[PDB]
Amino acid sequence: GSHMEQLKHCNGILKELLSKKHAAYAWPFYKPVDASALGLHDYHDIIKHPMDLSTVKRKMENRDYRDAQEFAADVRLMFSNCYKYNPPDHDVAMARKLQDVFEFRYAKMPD
Ligand SMILES: Cc1cc2n3c(c[nH]c(=O)c13)CN(C(=O)c1cccc3ccccc13)c1ccc(CS(C)(=O)=O)cc1-2
């Protein structure tokens, strides 16, 4: 799915993921994780490919994505980073709220 058509759909997803309707659970993913400031010990040992929505937006604005799948890969990388580093009952609950938005809207892509 290399179409612009599909990439436009992904672009609508990103803007919805950055909208104020989801800010309550989404804003921890707006910018890169500041592990050193937040005392996230070993964060960059355990997480070798950081990702966040500011990075996904840059890549989308620079038209660096070749198809929707690369897009999805990055968004799921961001969520996976969160699940891998944190315990199951870490306030991870915000990631699953946002991922439910992303996944349902990704599944609705034309094709
Ligand atoms: C992907 C991600 C983002 C954060 N992460 C944390 C643990 N593991 C993660 O994967 C993770 C630790 N973290 C918190 O625990 C936290 C404390 C106080 C209020 C919160 C409200 C919502 C979510 C987290 C917090 C905070 C704190 C602040 C920032 C924003 S910034 C520019 O300063 O880096 C990011 C995270």
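The count begins at 1 with the first shown residue.
Technique stated in the header: X-ray crystallography, 2.3 Å.
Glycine is treated like the rest: Cβ placed from N, Cα and C.
Taken verbatim from Swiss-Prot:
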type	residues	note
MUTAGEN	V33 to A (Swiss-Prot position 376)	Abolished binding to histone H4 acetylated at 'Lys-12' (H4K12ac)
MUTAGEN	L38 to A (Swiss-Prot position 381)	Reduced binding to histone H4 acetylated at 'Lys-12' (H4K12ac)
MUTAGEN	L40 to A (Swiss-Prot position 383)	Reduced binding to histone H4 acetylated at 'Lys-12' (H4K12ac)
MUTAGEN	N86 to A (Swiss-Prot position 429)	Abolished binding to histone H4 acetylated at 'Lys-12' (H4K12ac)
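Within 10 Å of its Cβ, the residue among the mutagenesis positions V33, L40 with the fewest other Cβ atoms is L40. Distance noted between the C-alpha atoms of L38 (mutagenesis position) and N86 (mutagenesis position) is 13 Å.
A straight line from the CA of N86 (mutagenesis position) to the CA of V33 (mutagenesis position) spans 13 Å. Distance between Cα atoms for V33 (mutagenesis position) and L40 (mutagenesis position): 9 Å, as a whole number.
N86 (mutagenesis position) is surrounded by 14 other CB atoms, counting those within 10 A of its CB over all protein chains shown.
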